[PDB]
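Notes follow once the structure below has been shown.
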Amino acid sequence: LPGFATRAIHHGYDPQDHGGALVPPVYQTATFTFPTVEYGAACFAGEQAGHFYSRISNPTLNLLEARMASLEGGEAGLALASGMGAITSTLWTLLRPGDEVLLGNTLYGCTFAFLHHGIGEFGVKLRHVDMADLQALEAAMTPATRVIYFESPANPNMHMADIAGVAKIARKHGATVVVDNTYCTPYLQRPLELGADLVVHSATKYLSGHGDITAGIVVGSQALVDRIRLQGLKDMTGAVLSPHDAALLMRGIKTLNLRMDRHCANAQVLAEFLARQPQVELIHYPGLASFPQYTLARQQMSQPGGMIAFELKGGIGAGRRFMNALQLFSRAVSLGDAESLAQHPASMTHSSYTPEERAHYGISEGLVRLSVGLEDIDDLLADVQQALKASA
Amino acid sequence: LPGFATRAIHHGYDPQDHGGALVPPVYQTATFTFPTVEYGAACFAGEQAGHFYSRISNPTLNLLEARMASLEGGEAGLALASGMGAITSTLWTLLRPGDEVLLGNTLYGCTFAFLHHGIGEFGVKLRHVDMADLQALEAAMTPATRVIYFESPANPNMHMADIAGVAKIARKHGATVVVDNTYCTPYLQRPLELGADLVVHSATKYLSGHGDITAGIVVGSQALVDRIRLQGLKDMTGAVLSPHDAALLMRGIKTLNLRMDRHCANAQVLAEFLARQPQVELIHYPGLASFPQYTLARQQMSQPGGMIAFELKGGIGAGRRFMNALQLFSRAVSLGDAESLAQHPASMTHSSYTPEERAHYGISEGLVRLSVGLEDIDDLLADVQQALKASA
Amino acid sequence: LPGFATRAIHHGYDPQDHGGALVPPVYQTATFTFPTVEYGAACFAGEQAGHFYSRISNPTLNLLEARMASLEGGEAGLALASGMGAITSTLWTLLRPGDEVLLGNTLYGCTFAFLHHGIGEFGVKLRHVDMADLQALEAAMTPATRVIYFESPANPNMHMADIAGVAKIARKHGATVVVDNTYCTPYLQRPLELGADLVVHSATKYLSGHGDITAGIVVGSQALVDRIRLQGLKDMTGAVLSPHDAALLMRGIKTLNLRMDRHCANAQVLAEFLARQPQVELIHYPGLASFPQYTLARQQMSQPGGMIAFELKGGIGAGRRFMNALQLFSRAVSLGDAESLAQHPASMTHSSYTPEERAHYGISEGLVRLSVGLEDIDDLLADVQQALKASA
Amino acid sequence: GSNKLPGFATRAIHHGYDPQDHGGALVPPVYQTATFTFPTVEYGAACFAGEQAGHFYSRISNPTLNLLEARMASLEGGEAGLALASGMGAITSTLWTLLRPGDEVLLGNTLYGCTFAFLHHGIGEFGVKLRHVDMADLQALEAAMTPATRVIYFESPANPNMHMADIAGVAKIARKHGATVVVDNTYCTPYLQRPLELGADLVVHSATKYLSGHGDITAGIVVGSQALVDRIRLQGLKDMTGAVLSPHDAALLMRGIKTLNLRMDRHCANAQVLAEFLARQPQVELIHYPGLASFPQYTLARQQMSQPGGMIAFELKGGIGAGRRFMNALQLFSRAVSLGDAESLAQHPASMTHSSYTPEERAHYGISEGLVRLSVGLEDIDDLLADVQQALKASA
């Protein structure tokens, strides 16, 4: 098997099958035609191949898919118009009313919304567990329980779950495990190899790596992905990825290894820096010894990630000011671009709410999140340094 | 009030406001930054115009939306990654278990699937009612009924709906009337102007006009679209349209009027031609006097349209013979491309079936369906001429 | 022989050939590979159809070029980065020091510049001649005369050349004739059918039709074109056309006929309105009976075009006032966009000069020039109308 | 202190752009528009007259391009930038503006094929006098200066042998006699070498290669002083070539440059291992890579380039026919001519670009019989090793 970046650059494509084009051409085209009609017949049946319409299949998309399936080690892949396109398409297909789904204690906000105000409102039962508490997960299992869905690492503190510990419990009761692997990418973590059934990415972030597209990827077994292709996508969301945008994603995937390597080194220096600063009460970075799941981290992820969460002594007012002072970093929700981003949920994403509500939904007053980019490290240090002083 | 063509080209944009750029610049960006947290706090409650994410707002996206709002004469618009993306994003937000949805008697296949196999399996009641029959409709109006949805003209026979009459009833019961106006486009039929509440399109078809993008649009009230944006799109579909594809869609719309005029002028020659032919048994062209609903159709459509359906003697065997013998028309599903397309569902989409089954879905054995392109008519004429000779 | 519109849409491509894709895929690739070194040996002599590098050959560009050949009724077509690209690539190939070029009396500014300030300065001799005057042409030929280059109709007064007469005079001395056929497009005029050897285009204008690309075309004889490819393009300008932009261009070409009809019709009307107005000294529009060379116009052009020029009685000040009152028309150079455009060279392009220098060059103090767009005629009228009022 | 220059990667990603000047957009919007409009007829008269800042036409100027230009400038350490449709675009546009008949251009000994062709079969034929000199030999260069010498042009490293030139040594000679020094800097990118900081007047790239890095666009760049870049803008490109870059492709090129440091660091690490490996293999008669001591101009290479590059050339034992066999056994390297892509590429000019020719004829255009050239891409080094190991075995 070739190495990750050989595959992130070659897998699935031989130049010869398309006139020697080194870069595969872009199929920007809604429909495909048929030479006869019996031949058309046998593509709403599936013995001939060739795809029929761009909301089901497309070679540009199919290559993005095969390529991502190889990076995750899984059998098939599906591309969609966004992360949420991947998450919603997934669950709409796998769940019906009366099914229970078991959710990690904290989720990407729009995931939480899709659950508690979306599919949750159509007779599907929700329950939150701490996926790190294998005792407590077991306890919470039922036979109605059809799905376990978490992010590891998860917002806000980078709380991790033992993926293989969780698969074991799923194997025993007969439930399907879906891991949102956005933060890590296949380059760092690979849940299917630890017994997860599906993985979902917002390809909008690290995979594209250049903040210019919105996209998502499902990877798993042919059997399940085919279901998601043919029900969740075709019929239930219509989250279709543009062939233009899929080729952009494929282009940013060629440098994934190189970018992630730099994301993780930058982050580490920045983490170690932050821990030594007076204005900081708590830091959450997977690559610190101080991280409470440090061992689990090293076991499951090959590097500690580009993301840092940390908490400012003077609370929400101290984070308002830290955030306003940033000159090189940008204020934006989102992550995994070459440009360094930061957000202070207390006074951005979650503003009106007063403090108990913030805690109740697990969000500290002074908590900042950084997506550490590909900039020069002394430059980032300096922007953060001065912004810490401004926090006072 | 500027003309329809003026507006298709200019509505919502001034070059003086963007450095003098004649064509708007394309905002191929997944995220926007904030000047302060407080500015960004405002962006999640709602009170600061501009933008948060590409999944909610983006100027390229907004332009299209506004512009599509203006053509249909609606308060506000919304763009999504496909037709299905619009249909699902709308229905999802307007229905919850124990609600009902009344529907035309025949729907676009994937709309059908979604209803029966998707949302209708989470406890939403479905009923099919012939929407040209106000008696039959007012009858089905239980008090549960929350949404009335249909296509006019509708597959296969271009069956029309009394839009004004359906709206009257719905306004009476507090129902929302939702129209898929994909086939006409606002140049030819503005359902909101007949008391529709919402319209949806596959922009994949006529609006793009060029078979190179997949995309969808919703138009209607501020209140209904704010809802569909922030729940259906935001959490239940994740169907985000590429700003590149949004630009190419805008490009398309700049010739909707010229394109539709030729679509309609070609369609009508071929339809008149067909009517004088021995191999054709019956035709469904809105523009022929003998059309069962010639008069309701002119009330609602400025022109008879670009689609033709007809039935061949020799039934199914004839079809294949016809279909396979074309060399200008292409065999494909889809419609509203510059390229003329033909399909005969008995031996294509619904081939796996058997005639006894094909009765169930109202699909005749000799029904071929022309989407008439922009090519010189004499060529389209000759092509169809020899393909009928070959149907002996 | 398939009609223009059928060719503009289909020529050079069969979906079957490329896995059914209705719209050919876009070859955004800079290099091409080889299966063996033997097949690699072939693409540096060239007795095979393939490619070696996008800067000499690429399928998307070739398709475009085939499609332009067919419409201009020529053997071979070349695609380039801009019209200037095509013009200079063409001339740099066919002229060497001591060679002479006869030119139309007036030319597009940068073409004039290229000649007088570029190539002319490398020992190429230049002579300007009126090309309706066949006696003066015959009398200006010298053995040094190698090329005859002109636009027709030509700025600023829409002055025609007698193309077929020229080509006859040219035949006598074996000289090559080159026609900037930008203004008419192969849809209105076909110089090669009137004996010219080569036509060039600024595809930036009518061919794109929508103002989003820069692009040039050469069409003519296989041997001439091959040399412009291999020398002008490859070695001397390197104005390589983006595959993306070539795709958008072919997208444009699909509605060329329809757009051209609307352009010409809007124009015809505006010219009638203009000719009869109190403020208007003079008017140059081909379609008016009073246009000097009306009879020749109609021998060459199937329609009078979308361009108008007129002179305001009150000179520079009227133009200056007339230009700023416009709300729908945009002030800008350029032409053939869907948006209507205007410019008053006297106070814009040639504003630096003083009055007697602009007469010395052929520029009236109230000459205004309109690119009649695709907007509603009544709206364009209203704009012009009020700007005419305001010019007093 | 705030008068520190941001690091190279910071600038390759941020320079010249602030999201707040454009709606918060984190990525600049693409100005995919062929022309720009004026608020009054007066404001239009300024941008043809020089007075008020603004845009008239994308073939003269465009904000997407402008940002690309200001960014490449910063990276080369030049005053101004220009973006063109191709490498050759940049070069021809340059020389067509800098040279007239009777002017003399001094050229390095070897050149890129199309550049060689431009000069010998193009501008050379329009009354411009050419002379080739070993740019590595400053005595010989001083010796060739005339008062007619107007431009000194050369690549460094040079196609195809990566022959190096003393850039500083040249600009000093050129300062003395008064000439303009244009350096083709495609093979290094500004990340490894910056001729403008060593005294050159202008640099030109084929951005089609390393700057893009993903081999899907065609593009050129000129960087130099404001006046010379302006001239080239308004004479070479505007009137003489029309080599305008599509804003879409320019947006892609900026996307490429956001990773340039990383990619180059990986091309170079990869190439250094491959070269070391190659030197030790039996069939390899000789090898030419800047990062080995056996490189003739090893010290000047180190002097001038912060890393030895991604290009390797070497000669097999067995003449042409051993190449045929080697190249046709490559399963991961592609058979192509080009460089700077993430895909690794191998050309064997003997049996490819120069296949028409007969052995003898090669030696008098300069090319060995068993000469393979390599653009080492970004693949995993261990796959690239294995590919070359097994291909050598077939070339036995």
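Following Swiss-Prot, chain B residues are numbered 7-398, in order.
Cβ from N, Cα, C; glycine included.
Taken verbatim from Swiss-Prot:
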{"type": "BINDING", "residues": "B:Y59, B:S60, B:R61, B:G89, B:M90, B:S208, B:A209, B:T210", "note": "pyridoxal 5'-phosphate binding site"}
{"type": "MUTAGEN", "residues": "B:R61 to A, E or F", "note": "Loss of elimination activity against L-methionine"}
{"type": "BINDING", "residues": "B:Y114, B:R375", "note": "substrate binding site"}
{"type": "MUTAGEN", "residues": "B:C116 to H", "note": "Drastic decrease of the catalytic efficiency of the elimination reaction with L-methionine, by 6700-fold, and increases that with L-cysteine by 7-fold, mainly due to changes in kcat. Loss of ability to catalyze replacement reaction between L-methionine and 2-mercaptoethanol"}
{"type": "MUTAGEN", "residues": "B:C116 to T", "note": "40% of wild-type elimination activity against L-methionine"}
{"type": "MUTAGEN", "residues": "B:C116 to S", "note": "9% of wild-type elimination activity against L-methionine"}
{"type": "MUTAGEN", "residues": "B:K240 to D or E", "note": "Marked decrease in elimination activity against both L-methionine and DL-homocysteine"}
{"type": "MUTAGEN", "residues": "B:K240 to M", "note": "50% reduction in alpha,gamma-elimination activity against DL-homocysteine, while retaining elimination activity against L-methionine and L-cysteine"}
{"type": "MUTAGEN", "residues": "B:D241 to H or R", "note": "5 to 14-fold reduction in alpha,gamma-elimination activity against L-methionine, while no change in affinity for L-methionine"}
Fewest other C-beta atoms within 10 angstroms, as judged across B:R61, B:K240, B:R375, which are the recorded positions: B:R375
Cα-Cα distance linking B:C116 (mutagenesis position) and B:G89 (pyridoxal 5'-phosphate binding site), given in Å to the nearest integer: 10
By Cα-Cα distance, the member of recorded positions B:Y114, B:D241, B:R375 nearest B:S60 (pyridoxal 5'-phosphate binding site): B:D241
Pairwise C-alpha maximum, in angstrom, for the residues (B:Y59, B:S60, B:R61, B:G89, B:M90, B:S208, B:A209, B:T210) that bind pyridoxal 5'-phosphate according to the record: 24
C-alpha spacing of B:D241 (mutagenesis position) relative to B:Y59 (pyridoxal 5'-phosphate binding site), in angstrom: 13
Three-state secondary structure, B:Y59 (pyridoxal 5'-phosphate binding site) (per DSSP): strand
Conformational class of B:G89 (pyridoxal 5'-phosphate binding site) under the three-state DSSP mapping: helix
In sequence order, the recorded positions (B:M90, B:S208, B:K240, B:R375) whose C-alpha falls within 10 A of B:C116 (mutagenesis position): B:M90
Rounded inter-Cα distance in Å - B:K240 (mutagenesis position), B:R61 (mutagenesis position): 6
Three-state secondary structure, B:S208 (pyridoxal 5'-phosphate binding site) (per DSSP): strand
Residue from B:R61, B:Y114, B:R375 whose C-alpha is spatially nearest that of B:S208 (pyridoxal 5'-phosphate binding site), among the recorded positions: B:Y114
By Cα-Cα distance, the member of recorded positions B:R61, B:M90, B:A209, B:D241 nearest B:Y114 (substrate binding site): B:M90
Three-state secondary structure, which DSSP defines for B:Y114 (substrate binding site): coil
Of all listed recorded positions, namely B:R61, B:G89, B:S208, B:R375, those lying near chain A with CB under 8 A: B:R61, B:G89
Spatial neighbour of B:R375 (substrate binding site) that is closest, considering only the recorded positions B:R61, B:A209, B:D241 and their CA atoms: B:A209
Surrounding CB atoms that lie within 10 Å of the CB of B:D241 (mutagenesis position), all protein chains: 26
Cβ contacts of B:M90 (pyridoxal 5'-phosphate binding site) (under 8 Å, same chain, 6 or more positions away): B:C116, B:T117, B:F120, B:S208, B:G222, B:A245
Integer Cα-Cα distance in angstrom, B:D241 (mutagenesis position) to B:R61 (mutagenesis position): 10
Nearest-integer angstrom distance between the alpha carbons (Cα) of B:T210 (pyridoxal 5'-phosphate binding site) and B:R61 (mutagenesis position): 20
Cβ neighbour count within 10 Å of B:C116 (mutagenesis position): 22
Alpha-carbon spacing, B:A209 (pyridoxal 5'-phosphate binding site) to B:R61 (mutagenesis position), which is rounded to whole Å: 18
B:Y59 (pyridoxal 5'-phosphate binding site), number of other Cβ atoms within 10 Å: 20
